[PDB]
Amino acid sequence: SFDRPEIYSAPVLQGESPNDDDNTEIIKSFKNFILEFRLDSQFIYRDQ
Amino acid sequence: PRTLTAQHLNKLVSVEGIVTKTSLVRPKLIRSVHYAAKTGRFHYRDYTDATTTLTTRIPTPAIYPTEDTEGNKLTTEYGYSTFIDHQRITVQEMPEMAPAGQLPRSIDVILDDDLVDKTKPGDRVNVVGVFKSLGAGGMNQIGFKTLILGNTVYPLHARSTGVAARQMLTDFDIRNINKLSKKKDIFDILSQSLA
Amino acid sequence: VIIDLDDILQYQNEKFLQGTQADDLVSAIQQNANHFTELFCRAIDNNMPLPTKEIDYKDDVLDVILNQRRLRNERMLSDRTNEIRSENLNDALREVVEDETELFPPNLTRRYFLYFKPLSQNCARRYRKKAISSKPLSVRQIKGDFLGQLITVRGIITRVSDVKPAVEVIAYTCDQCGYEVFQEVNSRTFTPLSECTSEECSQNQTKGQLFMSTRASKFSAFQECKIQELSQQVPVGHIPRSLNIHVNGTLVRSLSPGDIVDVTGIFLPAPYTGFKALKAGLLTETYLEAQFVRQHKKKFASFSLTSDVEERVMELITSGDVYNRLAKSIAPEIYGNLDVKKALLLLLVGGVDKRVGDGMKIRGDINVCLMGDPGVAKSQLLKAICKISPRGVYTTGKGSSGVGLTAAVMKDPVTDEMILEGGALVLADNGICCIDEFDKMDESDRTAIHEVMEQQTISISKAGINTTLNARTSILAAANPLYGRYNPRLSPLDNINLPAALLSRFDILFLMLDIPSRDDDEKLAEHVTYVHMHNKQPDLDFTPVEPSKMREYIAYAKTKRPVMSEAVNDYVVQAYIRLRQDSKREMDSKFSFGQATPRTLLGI
Amino acid sequence: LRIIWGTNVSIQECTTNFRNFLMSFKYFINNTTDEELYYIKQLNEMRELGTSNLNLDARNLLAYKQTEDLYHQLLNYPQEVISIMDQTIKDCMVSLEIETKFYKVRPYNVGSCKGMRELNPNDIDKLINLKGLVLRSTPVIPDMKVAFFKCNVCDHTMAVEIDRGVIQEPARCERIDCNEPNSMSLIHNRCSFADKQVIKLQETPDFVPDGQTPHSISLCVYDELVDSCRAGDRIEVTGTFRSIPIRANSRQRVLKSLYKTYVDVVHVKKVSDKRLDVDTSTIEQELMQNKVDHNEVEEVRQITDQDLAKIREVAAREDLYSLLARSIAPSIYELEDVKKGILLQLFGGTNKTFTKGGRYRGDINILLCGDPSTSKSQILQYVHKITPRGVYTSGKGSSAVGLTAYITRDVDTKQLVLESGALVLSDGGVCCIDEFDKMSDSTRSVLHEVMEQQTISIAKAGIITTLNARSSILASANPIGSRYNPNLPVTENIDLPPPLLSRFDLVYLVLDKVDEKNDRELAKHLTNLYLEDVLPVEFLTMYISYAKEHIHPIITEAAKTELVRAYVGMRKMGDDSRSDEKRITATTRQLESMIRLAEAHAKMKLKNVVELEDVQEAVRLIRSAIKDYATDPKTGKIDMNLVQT
Ligand SMILES: Nc1ncnc2c1ncn2[C@@H]1O[C@H](COP(=O)(O)OP(=O)(O)O)[C@@H](O)[C@H]1O
Ligand SMILES: [Mg+2]
Ligand SMILES: [Zn+2]
Ligand SMILES: [Zn+2]
């Protein structure tokens, strides 16, 4: 009469160097774009 | 066990014989209680089987809950659940009533809860209960599964056997037993009556 | 960490004299004990002091990884706080960082164990409470009402399994991402993972392959013990029953076969393992989870001289006369026989073992044999000496024959290994063995006794066995003369069945005859009839030392090794010369059990 | 200070720390070898000899201040430390083929520890050492390293490397032209394999806690250390402590939570200072195979020339025979005649091989009859512990099956295998049978063939073959009744058929007499031991091994004359007292006994020539053992007034 076992994780090491067409790199590049891209002197998308 | 046939199924019977083997008393789970640390609430469930009600019901095969109605993980509370004990015994015809040189006949008795540890192997016994047919005898795809659901179990005493003999003493009996003592020839009267 | 509930009771009764409020924590710990392990475990992680010894090169392999992981933990929180401050999107910052990051959970950074110590009866009788926990119980009395509770048992240990690792959390390493996956196991069989379950691998189409890292995994020390009922608890006419006990952590290697113990455990269910055709409902099996072990007879090895052992061994000696005092403290209901009991005490204490050089040994433990006519209380003495010794076994002639003495080959249910099960001689190692009806044994059984008394090892060469058992045991034996009574018309060796070579190996041989004497009989009868009327011994100017206090003094005595000088050597040489000169004239006329030998000098 | 994750190791730190020690090591101290640069001689001689294995003792490092750290680190992370230690060597070697040859280290002095069963789960992946007796070993098992794949549509062949046990099978052909899904097939005999063997060891620890029955352990030896251990060998092994999960059954991929334990062996030691060296006469072809296999497991010990000079310096001594007899058992106050028999039993006779088939061996068999309460029992124990291979048996505790062979079920593979018995395990050693007179006629039957031809023939279900049992027999028997009775003949005092008594080379009657100056000396001897010249154990064993190894004695005509004369004289005696079994009748085995004892005495003192003194000493010993200098040849009685201590 026991319970449900769990699976969990945690970062340890540097894996293989990242290919630029990786999904996570795409997500990170698009997150940089959101908070970085400027037109004039106003950061349009963060404000939006 | 020899004269018990298929025309007595579904009736209350009395069976005589000798106990030949008993099984280990095991717990049976009825109600299980749980805890959710994300909501502070306790949940329960019920379980049942075919050997607890004398009439046929439509089965309900419920499952063991590990998860909440939202997905919260539940801890199992072993001390708050309810368990009821179980045992099975086999009966056979007594050696001094059975036909000589012939193989013996036996019957299975199911006992639960309070009647679970009343006898030991090698005892003369009388059992009363319902002679039940169970399951489907291969018609979903030997015959039917037959057993007795015990309600009464009486130990009996016989010559050269491990079950003792005791009688209930009436107060009238006690009065004679105590009256006899004062007379100072108790030893002689009791001694001369020995065979 | 051993939690004592007698502490919890004092704390809650302190929160009642001062008048504050509290909760009944003891009963909740008692009736649902499996949750409070984790409640306590995490409460103690929250309350933790700091380390004060910089990790060095003399520290365990486990501690290196445990220390490393906490540094790796704090590094990522600092890292992400910096990176969050970078984009400039002191309290909500913590709640953001907490959720944004992945850390090692508490379990893979602990290193301590937590057990519960039952509620003592002495403490429960002071504050007026009823201790369900320290009450012992048989094996029959434990029913389905007792599942999930904290209970104590009384029984005798029949089998103990070796120590093997039990996996609790398996560790995996992914080469594609560099994360670490931790799988939980709580069954007897599990299925290993194949693909990665990390966040990165879970997102990207390319998913790495898992490999097992043995060192990081979570392992526990596991043992399984069988416990049987005592004779005085079995009903009339029934057979004794059994039960299973589990042990984890630093509580392993504490129970050994043949011990009488009281075990504190948590009664928990397991899945059914019987026949399918005989299954009706949700049937389950039971087992016990060990937390605290008590032994009724403390072993001599454990002896460590603290200040209360000082106190009572310091009173024992202040009254002097120790030799006679503890010689008459063996079976104070048996009349007479002081010289036999003086020899018994010395067999209980022992001697000195000598590694002479070249790794050759001399035995330093004494063997005693008793002969006599019927009804002189030999068996009662054997029973008593088996009750006083920490390890000691009582056996009768023909009921213990063959593999019941030496050893047997059986397959281990738990570890699936071929083990050797010990007999009486192997259960009494570092103890006293008591054999009754010595003259009736088989020749095969007598050869083994011969070997054990000479060199303290048993050699077996049978199908499937070529080994040598290590058996350090002292022998106490009883035997009747061949014709029932002693015939002084016949020679001394004509009255004893055993060969003289066996009797030449016993250090001291006592002959207990029954010659009717009118005067002594009235003093023996007085004692016996007094005993049957009062359940105490008849002497009011003598204190019988309790068995525990005798065991303590014997252990402290056994922690000493005296040595011999030259002046004492002269005496022994001179006495041996005269004894050797005198024994020959007695053996020539056929009026001795034995001619003097070097073994008599070793016995002296 | 880069630290490898999960460890405290810095690779560069340890490599540089190790090369200074390897290029400079220090240490009743000499000035020839104890104060020279040690390890560069070891490396140079290695490369000169054409060798690949360096054997690295361990406690060397717990003194030199730098590498102390490395000792603790080596006893905790053997995997990572041993790869650092090899790169030091192949760097150090060219610093002094050596660009394509691989070097290895083998630690063999890890200490402490107290047995396998005292180890906890926190000792996994650690280095430990073991001692014990070998019982079984499975045949070689092939282990795959590189696999072979063929494309069944294009015939392009690929090779893959095992990575921590797993093989990656390509899904698509690699050819740019033929790109098919799932076209790769495995050809088993084109793959590269390696060696694996499993040994079972009976552990013999020093500390045995109360009530431990013996158990068995599993050891895995790979590559070079294959067939380096044989059943009956007492060995010392260094290795790592592992664990592994097992599958519940063949059909399912499910595993069991309780783990299984074993040891990965790195070094094996088959020598001891305190025990004798194995008989090279019985392992001739294993020596040849070891050289062909290039395994540097050393079987015999090294002899320097100072020690060999000592050997002849002592061998020149006038009282060599008394000195050797005295140093056999330096704590058993006893007649030197008894000890001399054990001394000559150890040397053994000359083994002779005919080139037309037909083998003559030189094993000596001794019986120790006599009163109880003597020191016979200690002699057997002492001889058990000085001989390299042996088993100790009781009288009424043995079966024919337990002495010859048997079939058993292996709990690992669940199949039936053959296992050795007591006498076959004692091949080239001493077997000690205690209480020989208490043994059944069925069990005594098997000893006839071992005492005649030194073989055993088994015709059982599964095996029909002849086995080699080249063992020495040392037996002790109990006299009938309380004591030896001088008034009766010897054939009436020992419960053994008179024909069996003649198969033994020496029969020792140990008699007890009451005499005041013997008793005084024995009592002083015993009491001196409970307080607080002879040859120590090491030198005795070294001398005996040297003699047993090199010299080989051959007999001359002057000895032949005396041998024939002595045999005829012995037979002519008691010619009338043959019908009545009063004395032990003389047979041809006594002639062979004289031959064997003369050869053994020649081997002692390092001669290759058996002269007349040897035969005279042999006959003297044979008569003195049976106490023929006090026996009345008509009645068979001993005058105890003439039996002097
Ligand atoms: N000296 C004695 N003192 C007290 N009780 C005795 C004495 N001698 C015999 N008995 C009693 O008589 C019985 C003798 O039984 P047992 O010990 O088996 O004797 P034995 O060993 O000689 O056969 C026991 O009940 C014992 O208590
Ligand atoms: Mg008795
Ligand atoms: Zn991954
Ligand atoms: Zn292709």
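Per Swiss-Prot, chain C residues shown: 78-166, 178-692, in order.
If you check the header, you will see the structure was determined by electron microscopy, 2.8 Å.
Including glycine, each Cβ sits where the backbone N, Cα and C put it.
Under the three-state DSSP scheme, C:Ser467 (ATP 1 binding site) falls in the helix class. Under the heading ATP 1 binding site, Swiss-Prot lists C:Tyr423, C:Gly463, C:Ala465, C:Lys466, C:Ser467, C:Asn568.
The feature ATP 2 binding site is assigned by Swiss-Prot to C:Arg593, C:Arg687, with similarity to another entry given as support. According to DSSP, C:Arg593 (ATP 2 binding site) sits in a coil region rather than a helix or strand. Within the same chain, residues at least 6 positions away in sequence whose Cβ sits under 8 Å from that of C:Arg593 (ATP 2 binding site) are C:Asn455, C:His538, C:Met541, C:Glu542, C:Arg687.
Positions annotated as domain 'MCM' by Swiss-Prot: C:410-617.
The C-beta environment of C:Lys466 (mutagenesis position), restricted to residues of the same chain at least 6 apart in sequence and closer than 8 Å, consists of C:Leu458, C:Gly460, C:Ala566, C:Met600. Where Swiss-Prot documents C:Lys466 to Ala as a mutagenesis experiment, the accompanying text is: Loss of MCM2-7 complex helicase activity.
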Sequence-ordered binding-site residues from C:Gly463, C:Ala465, C:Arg593 with Cβ under 6 Å of an atom of ligand 2: none
Secondary structure of C:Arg687 (ATP 2 binding site) (DSSP, helix/strand/coil): helix
Distance-selected recorded positions near ligand 1 (C-beta under 6 Å), from C:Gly463, C:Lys466, C:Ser467, C:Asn568, C:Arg593, C:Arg687: C:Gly463, C:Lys466, C:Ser467
Cβ under 8 Å to chain D, applied to recorded positions C:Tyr423, C:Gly463, C:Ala465, C:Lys466, C:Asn568: none
Spatial neighbours, same chain, of C:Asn568 (ATP 1 binding site) - Cβ under 8 Å, 6+ residues apart: C:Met459, C:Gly460, C:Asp461, C:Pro462, C:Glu525, C:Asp527
Collapsed DSSP category at C:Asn568 (ATP 1 binding site): coil
Tertiary neighbours of C:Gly463 (ATP 1 binding site) (same chain, Cβ under 8 Å, six or more apart): C:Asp602
Site diameter for ATP 1, Å, by largest Cα distance between C:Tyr423, C:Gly463, C:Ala465, C:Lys466, C:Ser467, C:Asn568: 20
